[PDB]
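First up is the structure itself, then whatever we jot down about it.
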Amino acid sequence: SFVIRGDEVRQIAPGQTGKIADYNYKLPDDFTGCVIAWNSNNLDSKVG
Amino acid sequence: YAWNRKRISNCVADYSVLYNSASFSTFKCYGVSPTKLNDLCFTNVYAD
Amino acid sequence: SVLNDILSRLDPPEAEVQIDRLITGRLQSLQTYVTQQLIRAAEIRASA
Amino acid sequence: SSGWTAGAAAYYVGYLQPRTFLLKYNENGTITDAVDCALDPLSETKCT
Amino acid sequence: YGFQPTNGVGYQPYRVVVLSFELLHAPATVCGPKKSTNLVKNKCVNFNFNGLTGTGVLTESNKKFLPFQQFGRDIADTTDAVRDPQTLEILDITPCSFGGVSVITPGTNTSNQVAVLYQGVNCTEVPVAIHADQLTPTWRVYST
Amino acid sequence: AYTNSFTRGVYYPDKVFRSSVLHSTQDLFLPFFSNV
Amino acid sequence: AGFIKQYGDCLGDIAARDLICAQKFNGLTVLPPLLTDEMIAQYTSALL
């Protein structure tokens, strides 16, 4: 489970490359699973 | 419609700085991985 | 058409697709060659 | 075109066309001969 | 377009620079940086000349290259030879020694002993391909 | 007035060296036996 | 032939180093015949 950014979500997938995809988390090419994403602005977005 | 073309040649290129810039929203390369780009040498590079 | 180029050119996730094109094709060519040889060899063995 | 004129001279001009050619490289890498492929049916045979 | 200053989601200017890569008959004008190493001859090495990568043995050649010609090719459409970007010297590239390996053995019922055949190779190279020098003495016996 | 430009107008198609080989290429050349 | 002839040239070179022709360049090798040409003559001489 992650805190990743919205524009970033694309990166949690097999082939992609990018900031998170390289340094933070790397899904394998062969990945067998699902990627479930839902923005939780309410839970963690405070003023400031 | 007017698109400008610039000719770049006779030098050495550091593309990694371009890749390692947070500044570009989209950096998609068709044919080169953005990394390992430093390894290539070309006759003429055109920038639009 | 050059394997070393593709390797130098693309990261694995993308490169795998391109190389695959060559392998299926090249192998098919090699397959074609072998079939020709077997048939041709039969002719020669017939002569032998 | 008045006044005095220069000594006799002749120059020629012809037009290039997209055509196929079979070039013969010598040992040196010198081009000794060539075949205009389209020129005639004989020349076409040389091409194949 | 107009691009309302604050407004555009899709509406904003995306300054797009596109790099087009062209390789021609000619020598590379723009090339990657730093690493001109000492050229080594008569040894199997990996080599990269102006981006042309491959493995082989670089030897001085007696080809008559014309002053304009960058490099040559074989029938295979593979690099036959190159001229150094640093030094105007001509080098023929012969791929490093290799060949098939076959095991000549009597029946296993008969014996374990074996004899190895290295196809189409001079006996000199057996230590070379193997990198016998690196190995333990147990291995070395086999080399030569 | 025209003259027979028999064979001329051939040039090295590229920068690449080749030797003892018959190679085919396509470029803009002067067609053989064309009027000049 | 282009390739085959090129291969023969390969056998010619004493000077070249690390020249194992079997490799031609891409794994294509030529195995020698079991009965050498000299031997073949002896059979024929015997057959004669």
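Note that chain A is numbered according to Swiss-Prot, with residues 399-446 shown in order.
Using N, Cα and C of the backbone, Cβ positions are placed for all residues, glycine too.
Secondary structure at A:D405 (variant position), taken from DSSP and collapsed to helix, strand or coil, is helix. What Swiss-Prot notes for the natural variant A:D405 to N is this: In strain: Omicron/BA.2, Omicron/BA.2.12.1, Omicron/BA.2.75, Omicron/BA.4, Omicron/BA.5, Omicron/BQ.1.1, Omicron/XBB.1.5, Omicron/EG.5.1; complete loss of interaction with host integrins.
For A:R408 (variant position), the same-chain residues that are 6 or more apart in sequence and have a Cβ closer than 8 Å to its Cβ are A:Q414, A:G416. Here the residue is the original one, while Swiss-Prot reports the natural variant A:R408 to S with the comment In strain: Omicron/BA.2, Omicron/BA.2.12.1, Omicron/BA.2.75, Omicron/BA.4, Omicron/BA.5, Omicron/BQ.1.1, Omicron/XBB.1.5, Omicron/EG.5.1.
Under its natural variant annotations, Swiss-Prot gives A:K417 to T the following note: In strain: Gamma/P.1. A simple way to gauge crowding: the CB of A:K417 (variant position) has 13 other CB atoms within 10 angstroms, across all the protein chains here.
Per Swiss-Prot, natural variant A:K417 to N is noted as: In strain: Beta/B.1.351, Omicron/BA.1, Omicron/BA.2, Omicron/BA.2.12.1, Omicron/BA.2.75, Omicron/BA.4, Omicron/BA.5, Omicron/BQ.1.1, Omicron/XBB.1.5, Omicron/EG.5.1; May enhance affinity to human ACE2 receptor.
Record note (Swiss-Prot), natural variant A:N440 to K: In strain: Omicron/BA.1, Omicron/BA.2, Omicron/BA.2.12.1, Omicron/BA.2.75, Omicron/BA.4, Omicron/BA.5, Omicron/BQ.1.1, Omicron/XBB.1.5, Omicron/EG.5.1. The unchanged residue is displayed. A:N440 (variant position) carries neither a helix nor a strand DSSP state and counts as coil.
The Cβ neighbour count for A:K444 (variant position), using a 10 Å radius over every protein chain in view, is 4. A:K444 to T appears in Swiss-Prot as a natural variant; the accompanying note says: In strain: Omicron/BQ.1.1.
According to DSSP, A:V445 (variant position) sits in a coil region rather than a helix or strand. Around A:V445 (variant position), no same-chain residue at least 6 positions away in sequence has a Cβ under 8 Å from its Cβ. For the natural variant A:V445 to P, the note given in Swiss-Prot is In strain: Omicron/XBB.1.5, Omicron/EG.5.1.
Sequence-distant neighbours of A:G446 (variant position): no residue of the same chain at least 6 apart has a C-beta under 8 Å from its C-beta. What Swiss-Prot says about the natural variant A:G446 to S is this: In strain: Omicron/BA.1, Omicron/BA.2.75, Omicron/XBB.1.5, Omicron/EG.5.1.
In this structure, the CA atom of A:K417 (variant position) is 25 Å away from the CA atom of A:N440 (variant position). Secondary structure at A:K417 (variant position), as computed by DSSP, is helix. Around the Cβ of A:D405 (variant position), a 10 Å sphere holds 9 further Cβ atoms from the protein chains shown.
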